[PDB]
Amino acid sequence: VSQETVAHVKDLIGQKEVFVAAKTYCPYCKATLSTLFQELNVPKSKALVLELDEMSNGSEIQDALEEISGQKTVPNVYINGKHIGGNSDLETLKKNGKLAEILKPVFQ
């Protein structure tokens, strides 16, 4: 895991307000994307969703994410540069109202 790749991934995380690292065949990723973009209607134009299994540098990005967030699995969600976690973490925030609050500056 090179520092160059790590720096690049931090760049990607900050490009859009909502960042999601996922894999196309993962049900946890599907639930997270559904929650954010279908149920909550977060504008897709304010999000960068990486499907690592369809990225030539997917494994390198995932390794960089582990270094940056300590997380080893997908989905890996960031909102406004802050690490949110995975699908279960998203569900907890959704239920206690904190997800709606942190997405306030994003919704439009």
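Per Swiss-Prot, chain A residues shown: 36-143, in order.
Header says: X-ray crystallography, 1.5 Å.
Just so you know, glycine gets a Cβ as well, placed from its N, Cα and C.
The domain 'Glutaredoxin' annotation in Swiss-Prot covers 41-143 and rests on sequence analysis.
The glutathione binding site annotation in Swiss-Prot covers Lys58, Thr59, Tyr60, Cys61, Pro62, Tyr63, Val109, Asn122, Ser123. DSSP gives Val109 (glutathione binding site) a coil state; it is part of no helix or strand.
Sequence-distant contacts of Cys64 (mutagenesis position), defined as residues of its own chain at least six apart whose C-beta falls under 8 angstroms from its C-beta, comprise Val55, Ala57, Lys58, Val109, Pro110, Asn122. Listed in Swiss-Prot as a mutagenesis experiment, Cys64 to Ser is described as follows: Leads to 30 percent decreased oxidoreductase activity.
Neighbours of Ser123 (mutagenesis position), defined as other CB atoms within 10 A of its CB across all chains, total 11. Per Swiss-Prot, mutagenesis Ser123 to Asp is noted as: Leads to decreased oxidoreductase activity.
Of all the Cβ atoms in the protein chains shown, 19 others lie within 10 Å of the Cβ of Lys58 (glutathione binding site). Helix first, then strand, then coil: DSSP counts for the domain 'Glutaredoxin' (41-143) stand at 55 helix, 18 strand, 30 coil.
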